[PDB]
2 protein chains.
Amino acid sequence: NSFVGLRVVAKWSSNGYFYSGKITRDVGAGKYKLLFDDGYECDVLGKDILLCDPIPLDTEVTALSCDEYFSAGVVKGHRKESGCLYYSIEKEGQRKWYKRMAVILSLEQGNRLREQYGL
Amino acid sequence: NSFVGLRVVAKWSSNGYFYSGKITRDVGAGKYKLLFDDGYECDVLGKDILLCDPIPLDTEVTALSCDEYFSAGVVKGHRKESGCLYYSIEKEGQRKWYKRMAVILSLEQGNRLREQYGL
């Protein structure tokens, strides 16, 4: 049951989005240190951490982009190119590719995925 | 007079990068509430906030990319298309376009700009 170095989607704020990152260390009491893709390293409780290296397909997510700001869409495909992972988020009936860090889950979506994928 | 609604590059961690965002509110004691482009809204001290809506040209920055991870480069141009702003970061003698959220300043790089652009 090694959970070190596994990419996970976890929230680091009491009321915030579930941002993507990777587990850098497994501390006691189920509190894992996560280095997030944006460079912020901090400790997060297992409940707040979702063990989803590939974002599940056909899962509602929040896509962050300069255009449309914080849109809501559904994953409709994955594409790993030269290590870079992209998710095909369908917003308003239109599929667009978003980087791993450009896709984060809302509180409701994170809670929905916690039941199945939750540390 | 007011700094609210002005894009700024500020750090929200004691030892962290200067992430881009926008001032959502001006609170007392020079402590401004910033909504960052990643959706994290929190209060930041004026020292940690850099007033640079367009990232300064010919300024050393840290480009975050899936490939090359946290590379370092220098801005060599800007391009705003349909609101989306891209910076031409020159890494290893090669100019590559990065989104606004894809470019963040390091501790030393951000400090170097504090003397000029610092709240």
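All residue numbers given for chain A refer to Swiss-Prot; the residues shown span 1484-1602 in order.
So this one's X-ray crystallography, 3.8 Å, going by the header.
Cβ coordinates are placed from backbone N, Cα and C, and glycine is handled just like the others.
These come from Swiss-Prot:
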MUTAGEN   A:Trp1495 to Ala or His  Loss of interaction with histone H4 that has been dimethylated at 'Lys-20' (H4K20me2). Abolishes recruitment to double strand breaks. Loss of interaction with histone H4 that has been dimethylated at 'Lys-20' (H4K20me2). Abolishes recruitment to double strand breaks; when associated with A-1521
MUTAGEN   A:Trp1495 to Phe  No effect on recruitment to double strand breaks
MUTAGEN   A:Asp1521 to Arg  Abolishes recruitment to double strand breaks and induces defects in class-switch recombination (CSR)
MUTAGEN   A:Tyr1523 to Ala  Increases affinity for histone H4 that has been dimethylated at 'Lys-20'. No effect on recruitment to double strand breaks
MUTAGEN   A:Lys1563 to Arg  Does not affect monoubiquitination by MSL2
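Taking the features listed in Swiss-Prot, we show where each one sits on the structure.
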residue	record	DSSP class
A:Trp1495	mutagenesis position	coil
A:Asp1521	mutagenesis position	coil
A:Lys1563	mutagenesis position	strand
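Considering only the mutagenesis positions A:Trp1495, A:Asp1521, A:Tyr1523, the residue whose Cα is spatially closest to the Cα of A:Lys1563 (mutagenesis position) is A:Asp1521. The two recorded residues A:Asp1521 (mutagenesis position) and A:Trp1495 (mutagenesis position) have their Cα atoms spaced 12 Å from each other. Counting every protein chain shown, the number of other Cβ atoms lying within 10 Å of the Cβ of A:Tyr1523 (mutagenesis position) is 19. In this structure, the C-alpha atom of A:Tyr1523 (mutagenesis position) lies 9 angstrom from that of A:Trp1495 (mutagenesis position). Sequence-distant neighbours of A:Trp1495 (mutagenesis position) (same chain, 6+ residues apart, CB-CB distance under 8 A): A:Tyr1502, A:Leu1517, A:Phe1519, A:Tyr1523, A:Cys1525, A:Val1527, A:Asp1531. Over all protein chains present, the Cβ of A:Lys1563 (mutagenesis position) has 11 other Cβ atoms lying within 10 Å.
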